[PDB]
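One structure below.
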Amino acid sequence: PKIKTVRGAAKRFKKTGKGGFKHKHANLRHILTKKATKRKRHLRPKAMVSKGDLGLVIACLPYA
Amino acid sequence: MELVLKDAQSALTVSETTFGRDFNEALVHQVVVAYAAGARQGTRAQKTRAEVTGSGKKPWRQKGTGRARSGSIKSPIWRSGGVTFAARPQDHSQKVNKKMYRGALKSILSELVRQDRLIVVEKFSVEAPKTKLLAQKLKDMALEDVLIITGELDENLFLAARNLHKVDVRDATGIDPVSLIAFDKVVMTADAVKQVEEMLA
Amino acid sequence: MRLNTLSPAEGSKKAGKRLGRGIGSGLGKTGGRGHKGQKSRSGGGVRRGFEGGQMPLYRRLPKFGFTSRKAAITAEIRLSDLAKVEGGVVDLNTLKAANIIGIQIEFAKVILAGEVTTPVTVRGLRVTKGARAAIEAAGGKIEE
Amino acid sequence: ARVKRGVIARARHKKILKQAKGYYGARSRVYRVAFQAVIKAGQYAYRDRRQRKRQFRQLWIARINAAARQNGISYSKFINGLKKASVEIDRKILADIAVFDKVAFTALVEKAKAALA
RNA sequence: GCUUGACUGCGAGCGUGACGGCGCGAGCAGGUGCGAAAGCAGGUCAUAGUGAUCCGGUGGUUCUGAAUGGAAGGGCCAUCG
RNA sequence: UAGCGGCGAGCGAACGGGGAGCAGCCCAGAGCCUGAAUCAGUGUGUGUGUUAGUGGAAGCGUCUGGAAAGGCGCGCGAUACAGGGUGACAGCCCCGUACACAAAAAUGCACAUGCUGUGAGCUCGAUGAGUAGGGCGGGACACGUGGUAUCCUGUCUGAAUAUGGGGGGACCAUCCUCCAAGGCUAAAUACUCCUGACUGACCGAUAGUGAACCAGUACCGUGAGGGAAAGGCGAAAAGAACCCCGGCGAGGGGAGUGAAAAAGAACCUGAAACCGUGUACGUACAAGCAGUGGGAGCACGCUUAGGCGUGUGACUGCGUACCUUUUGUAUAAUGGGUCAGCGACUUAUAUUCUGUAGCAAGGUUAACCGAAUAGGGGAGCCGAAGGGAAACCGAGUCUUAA
Ligand SMILES: [Mg+2]
Ligand SMILES: [Mg+2]
Ligand SMILES: [Mg+2]
Ligand SMILES: [Mg+2]
Ligand SMILES: [Mg+2]
Ligand SMILES: [Mg+2]
Ligand SMILES: [Mg+2]
Ligand SMILES: [Mg+2]
Ligand SMILES: [Mg+2]
Ligand SMILES: [Mg+2]
Ligand SMILES: [Mg+2]
Ligand SMILES: [Mg+2]
Ligand SMILES: [Mg+2]
Ligand SMILES: [Mg+2]
Ligand SMILES: [Mg+2]
Ligand SMILES: [Mg+2]
Ligand SMILES: [Mg+2]
Ligand SMILES: [Mg+2]
Ligand SMILES: [Mg+2]
Ligand SMILES: [Mg+2]
Ligand SMILES: [Mg+2]
Ligand SMILES: [Mg+2]
Ligand SMILES: [Mg+2]
Ligand SMILES: [Mg+2]
Ligand SMILES: [Mg+2]
Ligand SMILES: [Mg+2]
Ligand SMILES: [Mg+2]
Ligand SMILES: [Mg+2]
Ligand SMILES: [Mg+2]
Ligand SMILES: [Mg+2]
Ligand SMILES: [Mg+2]
Ligand SMILES: [Mg+2]
């Protein structure tokens, strides 16, 4: 049978050009009043998955 | 390149890419191996511990008896038990790329003309379907173990070769890699080689 | 060239591992599985993404975005594909006939990829400004 | 392709049992015990190829010491005398001379005593 | 005393974490305060005062809208439990 | 994939495309024409099967041997060198095989035809109501009630009826498309208790069916049920007349048979554990994983004065099994009485990486067709472009008023 994608991972990681994965930052859902604007601003752009975590992501997204 | 006929003593022009290329042993070996795998029937099976006839009853209680613990009389450790990895009917056929198959035939055909194992004649036939005639004809050509390839499959030539062990006839479209290697000589009519070139581009 | 003289290429038929076949093999008595624990057991091992109980990476990060149904019916065409078409004039139908875009494609865009050499008439397709210059440079014509 | 193990298993069990000839009891009869006995015998043989070189040198030194004291000198002063006399005869030969040729050994002691004196 | 820089968009370059993250930051653009001006201000002498994701709420939104025009729903931004 | 999902674990379409196969009809109704197509039943004839069958080619000499089919020599057949048997391995000894034929009788399938029933065609009408829909409770749809279309209905209700109604994923408008609440329908598909033929990089008596054998038996259980062990003399029984010991025994020794009886029915081969008889050497003042290094003596084979080999091993140095598990085991921790047989990293499908081969900005087909491993089939899949949540832009794009 085909490998099944972890659908939860597919909704959180997008494959980039050179094979990396981009993702949205955490800590930007609620409780922002107490967060400094500088901190919230640096959480808006998408970030790349770190090298230590690529093994977990690739295993969960075999068809990405 | 020219393929000199054996009787008419005239040359026959053929594509150099088909009959004059190098011998790619690694390529030919894969196609020959894949052809043998395609011949496998693969009809066999054993019984796992699930298929062995018997009861699921525990042979004796878990503790107290002083024996090694057992859970099923069908265990593969036991005599008459199942096979641990019992076989199933499988399919051993491999895939061969179209270009790798055709590329291997060219390397085989070009190797045959290099070994002088390919004989080209203008025509090859017998009057009546009698193996005595065909056996006599091959003795005249000093041939005993030979694969004969013709353009149109004649019934008389087919019947006359059926009982000859080291001889078999074949249509131009019916050639296979292992047949071209298995036989000592390969006799092709001038019509067959023409049809083979169109088959191999 | 005989059936008992063909040989495979050097280094093409590496032998497989056979676990638990004595000391000399280097894989005996454990099959390279270590000593104990979950991973040494038959059928043992944790599922994908499991990190021992810590909130896994694909769960501590937020979901984002949505999937566009229009992107599935949109394709991009390279300049090098304009010569594969039949007849010169390119549109949705001629690109589909040339097996260049999918049968369900409704929107197609030509981009500056590859190179075009012959005059081509693009019709009913969006064209990037870079590809528009290259098509007109080869005597082509672009019409909406 | 079922493979019966009977022929090759008996061959290698006989190979072990043949090397265990002369061992006492089950050590020359049953494979489980004979196999351990053969492995242990190989370990001892490896170890004793090194010990043999120590035991023989120890024997030569003892014989040289005896023959030297028959001539009025200890092994220590005798060896030191030979090195001061630039004689490079090893202990296997000295012990051999000490047994089979007394007069040649006495000549060596005279050579050693001269280098000391 | 006068004030709202407890600004918006960014950010060279570092620090610290297995990671999720956390921290420092000159300078640039827009607009502003105080000062005659040079300048200073992106909260508080510094280091504690905190909670991922999911689900859902509220406001906004030259994004999407399952025949089409809308809408619902979704996304994005701000924010709440 | 789109989606569904304590948005967890997992579940998982459709549209569309390529193929196999292809078939459409009837009632809710009268009339005219009428019994006209069609199907079924029931006969008949023709054809082709099935159920017994018939014919079916071609070799001798010599050597070894118990025996020739083997060796050697010289022939012959082949639309027959599939296979089996025959005193060892047979194209030509036998049975067959290729091929050519064969049915009184029953029967399958086709056809044709008869009989019986069946009704075609045309015009004009008609157009499935406690139903659709709805409320409530459930279920089915990939879709867990969610913004939830669609389907089913236990309960309560309840239309319109072609000027009409349904659907197009909440819903409305427009447009498109179809006509529910009556039915029938071959093929492509699934399966094998069973029959025949054939095949196998399937097993070869602890294997293969539990069962190669009088096995679902013996045996076990109140019962449901459970469930074994056990194959091989030889070519041919020619299976040992007769004699002797013995209990008119068992068993054995002769004789005889046979190529072989050390093939004698407890029968091919006959391993190991285990138990004996004989010979050589050692051993009754000697302490322990029983060996190893050194080593006398004795016995024996030699060569031969070779002073070597083999067996034994007085005496002596060193030396606390193996596996497992552990920081660590002679451990008084685990496991093993021994031998023989069996007994554990596989298979399928996806995916990634490495090697290798082909082709190369291209590569490759899947199902399927196909005297089929060929060839056809390019539906598709991957790659040559990315950025963005997305519209969109595009060698750039996003971010931002920039
Ligand atoms: Mg938010
Ligand atoms: Mg079995
Ligand atoms: Mg093919
Ligand atoms: Mg481990
Ligand atoms: Mg273990
Ligand atoms: Mg451990
Ligand atoms: Mg296509
Ligand atoms: Mg030393
Ligand atoms: Mg400023
Ligand atoms: Mg001022
Ligand atoms: Mg403070
Ligand atoms: Mg719409
Ligand atoms: Mg007959
Ligand atoms: Mg005959
Ligand atoms: Mg709609
Ligand atoms: Mg229409
Ligand atoms: Mg059995
Ligand atoms: Mg046996
Ligand atoms: Mg059973
Ligand atoms: Mg059995
Ligand atoms: Mg008797
Ligand atoms: Mg026997
Ligand atoms: Mg004594
Ligand atoms: Mg000791
Ligand atoms: Mg312990
Ligand atoms: Mg350890
Ligand atoms: Mg302990
Ligand atoms: Mg110790
Ligand atoms: Mg112990
Ligand atoms: Mg003890
Ligand atoms: Mg204990
Ligand atoms: Mg024990």
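We read in the header that electron microscopy, 2.1 Å was used to get this structure.
Yeah, the Cβs are placed from backbone N, Cα and C, and that goes for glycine too.
Straight from Swiss-Prot, the features:
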{"type": "MUTAGEN", "residues": "B:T131 to I", "note": "Does not regulate the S10 operon; assembles into ribosomes in vivo"}
{"type": "MUTAGEN", "residues": "B:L134 to P", "note": "Does not regulate the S10 operon in vivo"}
{"type": "MUTAGEN", "residues": "B:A160 to V", "note": "Does not regulate the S10 operon; assembles into ribosomes in vivo"}
{"type": "MUTAGEN", "residues": "B:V167 to D", "note": "Does not regulate the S10 operon in vivo"}
{"type": "VARIANT", "residues": "B:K63 to E", "note": "In strain: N282; confers erythromycin resistance. Ribosomes bind erythromycin poorly and have reduced peptidyltransferase activity. 50S subunits assemble normally, even in the presence of drug, but assembly is cold-sensitive at 20 degrees Celsius"}
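Swiss-Prot feature annotations superimposed on the structure.
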{"residue": "B:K63", "record": "variant position", "CB count, 10 Å": "7"}
{"residue": "B:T131", "record": "mutagenesis position", "CB count, 10 Å": "15"}
{"residue": "B:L134", "record": "mutagenesis position", "CB count, 10 Å": "25"}
{"residue": "B:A160", "record": "mutagenesis position", "CB count, 10 Å": "24"}
{"residue": "B:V167", "record": "mutagenesis position", "CB count, 10 Å": "21"}
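In this structure the C-alpha atoms belonging to B:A160 (mutagenesis position) and B:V167 (mutagenesis position) are separated by 10 Å.
In the three-state DSSP scheme, B:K63 (variant position) falls into the coil class. Taking only the Cα positions, the spacing between B:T131 (mutagenesis position) and B:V167 (mutagenesis position) is 11 angstrom. With respect to their backbone Cα atoms, B:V167 (mutagenesis position) and B:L134 (mutagenesis position) stand 10 Å from each other. Proximity to ligand 5 (Cβ under 6 Å from any of its atoms) holds for none of the recorded positions B:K63, B:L134, B:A160. In this structure, the C-alpha atom of B:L134 (mutagenesis position) lies 80 angstrom from that of B:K63 (variant position).
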